[PDB]
Amino acid sequence: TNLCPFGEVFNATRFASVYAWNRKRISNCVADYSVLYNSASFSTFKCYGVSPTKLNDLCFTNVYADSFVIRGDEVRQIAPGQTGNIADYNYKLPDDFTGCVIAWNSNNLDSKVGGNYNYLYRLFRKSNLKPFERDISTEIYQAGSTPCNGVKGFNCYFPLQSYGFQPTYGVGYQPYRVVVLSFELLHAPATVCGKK
Amino acid sequence: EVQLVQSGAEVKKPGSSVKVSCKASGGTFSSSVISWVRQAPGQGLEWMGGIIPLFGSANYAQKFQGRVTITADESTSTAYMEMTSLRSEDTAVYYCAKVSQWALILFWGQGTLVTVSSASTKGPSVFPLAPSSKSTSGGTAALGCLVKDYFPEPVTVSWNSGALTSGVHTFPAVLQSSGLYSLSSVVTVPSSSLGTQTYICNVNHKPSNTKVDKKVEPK
Amino acid sequence: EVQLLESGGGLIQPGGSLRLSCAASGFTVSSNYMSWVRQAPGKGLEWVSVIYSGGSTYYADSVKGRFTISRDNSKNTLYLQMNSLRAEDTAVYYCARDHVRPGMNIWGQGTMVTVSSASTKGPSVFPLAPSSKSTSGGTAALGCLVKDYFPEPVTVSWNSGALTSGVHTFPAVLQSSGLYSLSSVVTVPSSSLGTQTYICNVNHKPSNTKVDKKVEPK
Amino acid sequence: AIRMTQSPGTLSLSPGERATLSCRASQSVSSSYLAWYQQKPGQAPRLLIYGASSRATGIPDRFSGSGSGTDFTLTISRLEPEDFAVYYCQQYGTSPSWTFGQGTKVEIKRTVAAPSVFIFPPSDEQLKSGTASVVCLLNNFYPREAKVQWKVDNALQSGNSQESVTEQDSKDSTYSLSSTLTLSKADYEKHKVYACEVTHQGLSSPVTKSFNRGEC
Amino acid sequence: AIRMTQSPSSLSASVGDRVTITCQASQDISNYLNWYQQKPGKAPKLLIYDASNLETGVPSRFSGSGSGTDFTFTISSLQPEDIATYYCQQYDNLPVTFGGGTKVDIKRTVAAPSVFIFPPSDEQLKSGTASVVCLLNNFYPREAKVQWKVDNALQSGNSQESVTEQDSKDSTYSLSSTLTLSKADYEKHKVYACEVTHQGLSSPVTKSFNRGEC
Ligand SMILES: *[C@@H]1O[C@H](CO[C@@H]2O[C@@H](C)[C@@H](O)[C@@H](O)[C@@H]2O)[C@@H](O[C@@H]2O[C@H](CO)[C@@H](O[C@@H]3O[C@H](CO)[C@@H](O)[C@H](O[C@H]4O[C@H](CO)[C@@H](O)[C@H](O)[C@@H]4O)[C@@H]3O)[C@H](O)[C@H]2NC(C)=O)[C@H](O)[C@H]1NC(C)=O
Ligand SMILES: [Cl-]
Ligand SMILES: [Cl-]
Ligand SMILES: [Cl-]
Ligand SMILES: [Cl-]
Ligand SMILES: [Cl-]
Ligand SMILES: [Cl-]
Ligand SMILES: [Cl-]
Ligand SMILES: [Cl-]
Ligand SMILES: [Cl-]
Ligand SMILES: [Cl-]
Ligand SMILES: [Cl-]
Ligand SMILES: [Cl-]
Ligand SMILES: [Cl-]
Ligand SMILES: [Cl-]
Ligand SMILES: [K+]
Ligand SMILES: [K+]
Ligand SMILES: [K+]
Ligand SMILES: [K+]
Ligand SMILES: [K+]
Ligand SMILES: [K+]
Ligand SMILES: [K+]
Ligand SMILES: [K+]
Ligand SMILES: [K+]
Ligand SMILES: [K+]
Ligand SMILES: [K+]
Ligand SMILES: [K+]
Ligand SMILES: [K+]
Ligand SMILES: [K+]
């Protein structure tokens, strides 16, 4: 009796930095996923545990829609079993992930001529993220024994790095918007369903 | 991609009904919110109601709950607005507007004009608005033409076969309570020229194939 | 002072195992991106392995499944476990704190790894004797021939480090026997031959061979 | 239901100036479902902004939308002459329940210009047909707000007059207005004095123009 | 893997010269290219990071330029302490990959070698072997020709050469040629000589001894 509000995730004016990735919960609604898997707008559309051409045949207890910006060369880390700067320190999918990863080039929206320094990723971290963990700390990173006391310096590094997206960069260094759909089929009743 | 194509203009007499269509192309029809929007002449945009073709439960603005029925047909990707018991006040452009659950953008149709009138095609009477001999506003005189009782729109008004464009105001028409339109065209000129310069207003009404040249002379 | 001091390199039979260590001062190994790079003698640089600040590891395809990079925080030490070693793994292995932000990159000075079925053998040290009849422009030459050793390296000093000006310790060449050989020479004023003693100190740690050879005229 | 009130109703600015238009919602509204439209006379509304801040195709970057909760804003950083138009805001959603704001008009700012007033008796040729239309012209005034009252033998008329207004003139930024008084010939010939009184910001005192039926 | 093509592989330049090295990547690496300096005997030292940025401490005569695939590395005024092998390195695509290296020779005035020949030691001869050593000391350029002559016959196949890396202090090279013989073969000949040809010598220089003479 409700349409799922997927547009406010996919079509939003601005996307989050991956270190601060957004999450919207989708529940008690219906969606025609045909508009999704019949779109040519997508450079990545990989599903795990479900077949993309079958999402209209399944119901789920809960759907989460996570979204962020990375560069093209990093979209391969948004998958189960992957390591790297994004999967280790920014956005991590579990090994038993059931859902879809959707990505598209956003150079025209997220690049700027002087460089867009508003999109950031975490470069320093003492340990890897657990699945679906979000780390928004901007504490100076202590890379030695001496504490940093909020001051950058030797062995004292700002932990985030700006992508500096520029429209003239190569494709793998251009911004890509990503939406991760997590389908949860638990013991609760079936709320998020598909239709024609 | 997505495109909304509405049915053509309608002329309807008071008491009749009208059914406006909106054919959607693009595959976002069923999972969309399809609404109808009205704009009466001189007025703003007014949401009338809407429907989601997946659920078929239409919802209406209070102002329209009685006379408007909004339907949608998934088998032909066409939405419909039917309005009964039409009155002159229902004269407006009706728009279909659509939002897909997958985006925040809105898709609009081109608009459908509905004119409520008992009238058949009729060409205008053209009457002079004679310049005064005493009502001179500071050395300028005003003269014009009253273009009255025609249907449908539009008329064109020129002065002196197009040689007189300066100082001319041709006012938007109004739909009178008779179901016929009426407008004035006026021009301001030097009062000193009223006895030397000829002023003729040329009215053309293509629907009735009517051309009228009215010479406007001082009283 | 930031320091990277490496150890563990030596001669190992093919198929055998070796663990390299990189003891760090001045930063916290377990908190930093760190790598191993190797250089075969006379050749270029080849990346081997990296460990990220948070523990993820990556490897060059030539060593995947055989090498393991690791670290110990209590000893602030980076390791490289090398299994199923091959002849072509022979090289000097460097550890490095990787460049990530400016002012971070630093490499250790390297440890030599030799993969061979050959035996460890210490050198013979023979004098290259000077002669007042072999002088050139008031200059005499003398030295030490350090012959038939395996594996690399040897160190040669003169007069216990007091004679440095004029010394040329030549790079070793592999002989047809599979053994290395080099000369260390020094030029000296010819007037110093009767009065100055010249002793070469040769050390070959793989064989615990320590030789001090007195080099006198004819 | 939700009500979107726009402010101001009329923005009077010069080209090159910055325009700030407001949209206030009676309740909090999701910023994902707020739109802005531009409309020009005789034309269909043109979508400018959707999702509070996204520009539709072809929209120049001097248009920016912002806001959240109950207060939303359309900013035009430097007006071009094409930017003078009416702007509507719209609350929408994934449910069939939308509302539009009532409109803000962005018009050319100009010095006050008092109207020139003219009154036209009905023509003898129209009276032959039983109707009498009396026309009162207000020519080239600014601002648009004007009062026109018809007095017939000093009796205030109501319900028998219609007004039309021109669009703002591209060259002098004025408006003109016609009020038309329509009586039957029988009613028209019962009375003597026909007057339209005009009130406007540029008139020191209200200007009355009249004629006596039958006079030259 | 990304291939880094570095050129030239070697160069020779005078003190004060502008020296430019190029590096070309097999694919777009943005500006994630670093330049290393490796002096003889030492680990590599980072000079330039992210194509154009001078690492802390590094003199201002070093510079770098490039984005995408084509990169350069410049030394404004070459100094004799810049004797080193220079390597490019792309670091943002795993595996990390290096160029082949550019070996840098510093020019100086021609320097003829001092030449010395050493007979085998009595101690070595008791072992059954005889090494004869010819030493060329402190010469420039590196190009030199050393020929063993044994009773005036040219001897090939039983000698090996070793050359030092160029000296940072006087910009010279030194070279050893070692002739190794069985004691029995050594006793088949009388006069052992090395003949040295080099640009600083107007004629070849021959140093010799007679086996069994002192
Ligand atoms: C928010 O969403 C709107 C709407 O997107 C459209 O509707 C959705 C419901 C869904 O169906 C989407 O898949 C669909 O695109 C976005 O506005 C549209 O944006 C796209 C991309 O910019 C436009 O389409 C493109 O138009 C180009 C010029 O007309 C053209 O070159 C493109 O073609 C390319 O790709 C096709 C194959 O797909 C190929 O045929 C071409 O040769 C070329 O390679 C493409 O057609 C639409 O016109 C836009 N529609 C409207 C109404 O504006 C909007 O971008 C988005 N905003 C954000 C911030 O995400
Ligand atoms: Cl955001
Ligand atoms: Cl999951
Ligand atoms: Cl913080
Ligand atoms: Cl920092
Ligand atoms: Cl109809
Ligand atoms: Cl209204
Ligand atoms: Cl007529
Ligand atoms: Cl320490
Ligand atoms: Cl539009
Ligand atoms: Cl935008
Ligand atoms: Cl909604
Ligand atoms: Cl409304
Ligand atoms: Cl590759
Ligand atoms: Cl050059
Ligand atoms: K952002
Ligand atoms: K750690
Ligand atoms: K309006
Ligand atoms: K060190
Ligand atoms: K190598
Ligand atoms: K060693
Ligand atoms: K040698
Ligand atoms: K006008
Ligand atoms: K006007
Ligand atoms: K240096
Ligand atoms: K580039
Ligand atoms: K030679
Ligand atoms: K030398
Ligand atoms: K002898």
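Numbering starts at 1 and runs along the chain as displayed.
The deposited model was determined using X-ray crystallography, 1.8 Å.
Each Cβ is built from the backbone N, Cα and C atoms, and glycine gets one as well.
Straight from Swiss-Prot, the features:
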type: MUTAGEN; residues: A:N11 to Q (Swiss-Prot position 343); note: Reduced viral infectivity
type: MUTAGEN; residues: A:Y121 to F (Swiss-Prot position 453); note: Decreased HLA binding to NF9 epitope. Increased binding affinity to human ACE2
type: MUTAGEN; residues: A:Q161 to N (Swiss-Prot position 493); note: Reduced host ACE2-binding affinity in vitro
type: VARIANT; residues: A:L36 to I (Swiss-Prot position 368); note: In strain: Omicron/XBB.1.5, Omicron/EG.5.1
type: VARIANT; residues: A:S41 to P (Swiss-Prot position 373); note: In strain: Omicron/BA.1, Omicron/BA.2, Omicron/BA.2.12.1, Omicron/BA.2.75, Omicron/BA.4, Omicron/BA.5, Omicron/BQ.1.1, Omicron/XBB.1.5, Omicron/EG.5.1
type: VARIANT; residues: A:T44 to A (Swiss-Prot position 376); note: In strain: Omicron/BA.2, Omicron/BA.2.12.1, Omicron/BA.4, Omicron/BA.5, Omicron/BQ.1.1, Omicron/XBB.1.5, Omicron/EG.5.1
type: VARIANT; residues: A:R76 to S (Swiss-Prot position 408); note: In strain: Omicron/BA.2, Omicron/BA.2.12.1, Omicron/BA.2.75, Omicron/BA.4, Omicron/BA.5, Omicron/BQ.1.1, Omicron/XBB.1.5, Omicron/EG.5.1
type: VARIANT; residues: A:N108 to K (Swiss-Prot position 440); note: In strain: Omicron/BA.1, Omicron/BA.2, Omicron/BA.2.12.1, Omicron/BA.2.75, Omicron/BA.4, Omicron/BA.5, Omicron/BQ.1.1, Omicron/XBB.1.5, Omicron/EG.5.1
type: VARIANT; residues: A:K112 to T (Swiss-Prot position 444); note: In strain: Omicron/BQ.1.1
type: VARIANT; residues: A:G114 to S (Swiss-Prot position 446); note: In strain: Omicron/BA.1, Omicron/BA.2.75, Omicron/XBB.1.5, Omicron/EG.5.1
type: VARIANT; residues: A:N128 to K (Swiss-Prot position 460); note: In strain: Omicron/BA.2.75, Omicron/BQ.1.1, Omicron/XBB.1.5, Omicron/EG.5.1
type: VARIANT; residues: A:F154 to V (Swiss-Prot position 486); note: In strain: Omicron/BA.4, Omicron/BA.5, Omicron/BQ.1.1
type: VARIANT; residues: A:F158 to S (Swiss-Prot position 490); note: In strain: Lambda/C.37, Omicron/BQ.1.1, Omicron/XBB.1.5, Omicron/EG.5.1
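A distance below 8 A between C-beta atoms marks none of the variant positions from A:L36, A:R76, A:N128 as lying next to chain D.
Close to A:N128 (variant position) in the fold, though at least 6 residues off in sequence, lie A:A87, A:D88, A:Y89, A:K92, each with a CB less than 8 Å from its CB. A Cα-Cα distance of 12 Å separates A:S41 (variant position) from A:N11 (mutagenesis position). Counting only same-chain residues six or more apart in sequence, the Cβ atoms lying under 8 angstroms from the Cβ of A:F154 (variant position) belong to A:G144. Mapped onto three states, the DSSP output places A:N11 (mutagenesis position) in coil.
In sequence order, A:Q166 are the residues of the chain that are 6 or more apart from A:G114 (variant position) and have a CB within less than 8 Å of its CB. Rounded to a whole value, the Cα-Cα separation of A:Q161 (mutagenesis position) and A:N11 (mutagenesis position) is 26 Å.
Between A:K112 (variant position) and A:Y121 (mutagenesis position), the C-alpha separation comes to 17 Å. Closeness to chain B is evaluated for the recorded positions A:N11, A:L36, A:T44, A:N108, A:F158 by Cβ distance, with values under 8 Å counted; counted residues in sequence order are A:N11, A:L36. A:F158 (variant position) carries neither a helix nor a strand DSSP state and counts as coil. Considering only the recorded positions A:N11, A:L36, A:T44, A:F158, the residue whose Cα is spatially closest to the Cα of A:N108 (variant position) is A:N11. Between the CA atoms of A:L36 (variant position) and A:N11 (mutagenesis position) there is a gap of 12 Å. Those variant positions from A:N108, A:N128, A:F154 lying by chain C, with Cβ under 8 Å from one of its Cβ atoms, are A:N128, A:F154. For A:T44 (variant position), applying a Cβ distance below 8 Å and a minimum sequence separation of six or more within one chain yields A:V75, A:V101, A:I102, A:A103, A:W104, A:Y176, A:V178. Least packed by the Cβ count within 10 Å, out of the recorded positions A:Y121, A:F158, is A:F158. Here the CA atom of A:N11 (mutagenesis position) lies 22 Å from the CA atom of A:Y121 (mutagenesis position). Rounded to a whole number, the C-alpha distance linking A:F158 (variant position) with A:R76 (variant position) is 26 angstrom. Of all the recorded positions given, namely A:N108, A:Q161, the one with the smallest number of surrounding CB atoms inside 10 A is A:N108.
When other Cβ atoms within 10 Å of the Cβ of A:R76 (variant position) are tallied across all protein chains shown, the result is 16. Residue density at A:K112 (variant position): 12 other Cβ atoms are found within 10 A of its Cβ, drawing on all protein chains shown.
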